[PDB]
Amino acid sequence: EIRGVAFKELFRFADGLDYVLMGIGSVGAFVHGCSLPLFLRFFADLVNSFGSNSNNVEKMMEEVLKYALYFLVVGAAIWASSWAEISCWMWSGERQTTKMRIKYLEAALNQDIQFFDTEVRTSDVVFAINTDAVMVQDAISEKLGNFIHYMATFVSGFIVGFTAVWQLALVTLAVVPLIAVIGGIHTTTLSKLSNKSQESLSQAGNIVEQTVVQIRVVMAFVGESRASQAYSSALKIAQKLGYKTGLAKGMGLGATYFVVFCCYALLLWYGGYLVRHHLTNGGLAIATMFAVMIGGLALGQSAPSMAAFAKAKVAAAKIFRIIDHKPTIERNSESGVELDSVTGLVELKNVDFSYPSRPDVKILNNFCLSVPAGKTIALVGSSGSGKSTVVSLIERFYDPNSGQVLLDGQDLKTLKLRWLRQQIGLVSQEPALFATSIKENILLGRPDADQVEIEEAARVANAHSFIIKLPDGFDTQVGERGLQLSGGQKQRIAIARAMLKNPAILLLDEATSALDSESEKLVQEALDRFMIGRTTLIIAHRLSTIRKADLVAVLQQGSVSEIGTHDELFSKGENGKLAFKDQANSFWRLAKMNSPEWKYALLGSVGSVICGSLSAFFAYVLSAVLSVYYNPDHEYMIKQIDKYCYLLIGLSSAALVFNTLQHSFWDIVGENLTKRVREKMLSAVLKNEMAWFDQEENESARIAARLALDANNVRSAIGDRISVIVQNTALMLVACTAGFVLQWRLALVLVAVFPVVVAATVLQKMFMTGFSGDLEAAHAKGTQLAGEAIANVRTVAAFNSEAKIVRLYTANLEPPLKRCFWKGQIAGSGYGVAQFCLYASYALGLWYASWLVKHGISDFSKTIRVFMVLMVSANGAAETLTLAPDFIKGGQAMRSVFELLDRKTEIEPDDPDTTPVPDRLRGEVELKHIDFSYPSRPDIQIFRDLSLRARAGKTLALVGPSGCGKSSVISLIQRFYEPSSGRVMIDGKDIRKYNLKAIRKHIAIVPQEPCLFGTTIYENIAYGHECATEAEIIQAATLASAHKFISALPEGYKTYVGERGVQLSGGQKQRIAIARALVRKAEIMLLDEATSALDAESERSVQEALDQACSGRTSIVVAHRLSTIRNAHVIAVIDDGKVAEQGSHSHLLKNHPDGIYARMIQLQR
């Protein structure tokens, strides 16, 4: 393996235009990075001019106008630099990435099958195609531009700070590592607790997933309550972990605020000290502090670029390894003969391929094809001696061991290596259809063909008429993902594609595509009477054209068996717009269902408000301190600065306290809300139908994913976003109030530019996040096509369509190229315009402050205070707007949660009130006029008006044929699937109007696949019954002949078992399930098949256990029941669900069992 290549090597796919783009983008990034500290210096100069010249109004007005013009210049420079950076970097990255994918696909498809067998796998190649975005579309596309921009910002900030005020620059550069380490500790602790809480949520996910995977036994034994308890307990652990994260986040953020304010208080004092000794100015001091912070933050933001560079170096090393390899098969270099006779006579002295996946084996030894030209030959064999390898041998995949292969007296090795594939038409088991058009998927066999013979290929062979009446249209891009769900049309299209290909040599294969349609008759209609006859191996059907083939050519032990007449058989065991009113109502309902926590939530809200005010207060103090810097009275200045520093220390203490308070309390209410939501979701899902769990949409893994994802994202969004909106609204309110009470009509014009500032700062936040959207989905179609081509590399090499596939790949990756260029240009222009308007707004505000001061309307202090307070208010509003999309996502997840909760269920496990049930019954249950009871597939019909009657204290052993709904009759009794017209009469009355949990506690079942709970055996039997205790568990185990093995387990009587643990043998799990059914000690004991492949003695033990279970009370057993039936009074032998005579095993009436039971007994004996 490789740990990465040199960074420069990532640019070997850059032409002159790419070099120009990278140079322009680098220059733009450098200037954009240097611009911000330059604007800080210009702001310092403007504030110095606007405060130090208070007496000389004309001079300060002129200098403020000059520096507003400089602000406009900086805005234009940022516009140009950001446009250049964003657009050029995105375009160059897109171009290099696209040509990288193109070259990688062509190099990979050029490789031989050995490269995909012993070298880098097909799945690894598809994964590299996937992660080429991380490889070259991340590091050098935009992350390189961000790295250059942030390094420029860091260097420029340091230079500006050190030139302006070097004393303050040094002390602030000493300060920055403190805030850095405090922030690092906060993030480290928060992330650590978040990971731990994630593991607790993962355990909860396992619980709900296990609950839904075995929902059958869970719902049957009314284990919904048990599942809820387990899920709630796991939720509780994560809830406690969430409380820890809440304290950590509040403490860490409060500590960071405590550190900054305290550090600034000293720095502000030190700036006052510097103003006293006339070293620098107040504006210079403020700019120096801000520049040092900005440089440190720039380095912090540039570190992720280095991480991306490292991971991209590793990935680029992977694809450099893959491309730099050249195939070993190309030694011929197309230097053979292309004039051999089309009537090829392949002779194979040796056929061994020696698969490099499992080398040094000889699964094929001396098999000789010797196929007659024009006569359809066959081939049969076993999987362990795979016959498809022979097909590979004729396709010249270049793995010789001892012998050689000759084509009509000509070696394949010294031949064309390209014309060979031109004769050889191949259709393997998979259809190997690509994402491109069906017309293209037929054309690529013969590129030179026009549409006439393209249509003729699907007309003469197979059936083109399906395409004629195809609803989507004549030409289709194979639909979206799959046009044909059945897959037979895929086989017909593959055969038509091979028919456009030269029919000289066919290699038609088994084509085991689960055919149960006209697909067979069309396959025997397509290329079963073709004029020539070549190799054709088929195992799908014992009779499919294999008779019609003249030579059987039996293959086994790596050699050909008796060949010739096919009449004789061989000894084998072959079988054969969106309204927001609804969202507001949903949020109101969520708040109402979260009523008990409101108090604490409200308390946290209070803290949030305080936090917001504190921030604004801090800003005010900062601005106020600036005002105190330009004051002739030094003693009054010292008193004011000391008062402000003490107030800032108090602000830091309150910030710490109320930050911990707000974040702890908001995370407490969020944790409680999400836990309650999860519990309601589980209660609602466990209150659903069985068909609901059987629905295609409600996959178990997808139910778990839905619950976990929507719960956690709703928690995060609702909680954190509402916290930040509350605190930022408090910030904005107190900030606007302070500005208006200090000096109105300047706050008015700053509010006039408020949308400009908030929009520019939102775009700044987006630029920090990144302007490239979902990068993997940008090349989704090209990635999918590349993956399909790689997985089907055998077909691609066989049809000589690798160049055509690469051209299709270029046609697929061009639209992403154009879209990325346009998006980069639009993003650059928009960001530049936003920044220019931001700096124009800043210059206008400062100039209007100067105008107010000159006219005597106000003074410097009030103006600067209002300005810096309104600018932090705008920053807070920007945070609110940029976190609004989290509100959107939370709203969509909320409506998902509410459609999950508010859905109604036809079957009610916990009914409000029904007819009370007697404690003990007699067990007589009757199923009259029942139906299929499978709403998932109503087209299939089973149990055609079935009439089944049980008997009190008597077992029924209906067997039926295979696949007749054998294990579904029991589902009728427990109301799992509701019959549309049937009647399940229990103890004289229909069960529908009766209770569900109480009666379902009176019936036990053993599922076809017995299941496990938790990790031990005791918990399952304990799950079986609340009175299971230990004695009842042991006696039930003895009844199921299990205790003897339970006491004989390698570890104690409860070992490590379960789906998540280590599973036992099949018979042991059978007996555990039976023992649990017995410990349920139910009046009705439904049973199922339990002896699929059990050992003989185990089979007898299971038979005995079932005998005792059936002798206990009324029971229903639906196993195969070849013998030891314990003389069931009737056996409902139903043929495909229809009404039939209830012949018994004792053969009282030798009419129905004689016609059905006799032959299956004879076969089983």
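The residue numbers of chain A are those assigned by Swiss-Prot, with the residues present covering 23-598, 676-1264 sequentially.
Method reported for this entry: electron microscopy, 3.4 Å.
A Cβ is built for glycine as well, from the same backbone N, Cα and C atoms used for every other residue.
Around the Cβ of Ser379 (ATP 1 binding site), the number of neighbouring Cβ atoms within 10 Å comes to 11. Marked as ATP 1 binding site by Swiss-Prot: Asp139, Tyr377, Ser379, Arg380, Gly408, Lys409, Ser410, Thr411.
A coil conformation is recorded for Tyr1033 (ATP 2 binding site) in the three-state DSSP classification, outside any helix or strand. There are 19 other Cβ atoms within 10 Å of the Cβ belonging to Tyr1033 (ATP 2 binding site). Positions annotated as ATP 2 binding site by Swiss-Prot: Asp793, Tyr1033, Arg1036, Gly1064, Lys1065, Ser1066.
Feature annotation from Swiss-Prot assigns domain 'ABC transmembrane type-1 2' to 700-988; the stated evidence is sequence analysis.
Sequence annotations record features per position, and here Swiss-Prot assigns domain 'ABC transporter 2' to 1024-1260.
What Swiss-Prot notes for the published mutagenesis of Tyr279 to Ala is this: Slightly increased brassinolide-triggered ATPase activity but normal brassinosteroid exporter activity. Neighbour count (other Cβ atoms within 10 Å of the Cβ, all protein chains): 25 for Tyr279 (mutagenesis position).
Listed in Swiss-Prot is the mutagenesis experiment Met315 to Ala, annotated as follows: Reduced brassinolide-triggered ATPase activity. For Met315 (mutagenesis position), the number of other Cβ atoms no farther than 10 Å from its own Cβ, over all displayed protein chains, is 19.
In Swiss-Prot, a published mutagenesis experiment is listed as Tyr941 to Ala, annotated Reduced brassinolide-triggered ATPase activity and altered brassinosteroid exporter activity. Strongly altered brassinosteroid exporter activity; when associated with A-286. Non-local neighbourhood of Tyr941 (mutagenesis position): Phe65, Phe93, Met970, each in the same chain, at least six residues away, with C-beta under 8 Å from its C-beta.
Taken residue by residue with DSSP, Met970 (mutagenesis position) is part of a helix. Among the mutagenesis entries in Swiss-Prot is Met970 to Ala, noted as: Slightly increased brassinolide-triggered ATPase activity.
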Nearest-integer angstrom distance between the alpha carbons (Cα) of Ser1066 (ATP 2 binding site) and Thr411 (ATP 1 binding site): 41
Cα-to-Cα gap, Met315 (mutagenesis position) vs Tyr279 (mutagenesis position), nearest whole Å: 14
Residues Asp139, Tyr377, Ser379, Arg380, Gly408, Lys409, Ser410, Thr411 [recorded ATP 1 binders]: greatest CA to CA distance in Å: 18
Residue among recorded positions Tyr279, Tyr1033, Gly1064 with Cα closest to the Cα of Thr411 (ATP 1 binding site): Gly1064
Pairwise Cα distance for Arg380 (ATP 1 binding site)/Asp793 (ATP 2 binding site) [Å, integer]: 41
Collapsed DSSP category at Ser379 (ATP 1 binding site): coil
Max CA-CA distance, Å, over listed ATP 2-binding residues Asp793, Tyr1033, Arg1036, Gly1064, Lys1065, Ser1066: 17
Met970 (mutagenesis position): tally of other CB atoms within 10 A of its CB: 20
CB contacts for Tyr377 (ATP 1 binding site) [other CB atoms within 10 A, all chains]: 18
Sparsest-packed of the listed binding-site residues (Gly408, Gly1064) - C-beta count within 10 angstroms: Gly408
CB contacts for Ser410 (ATP 1 binding site) [other CB atoms within 10 A, all chains]: 16
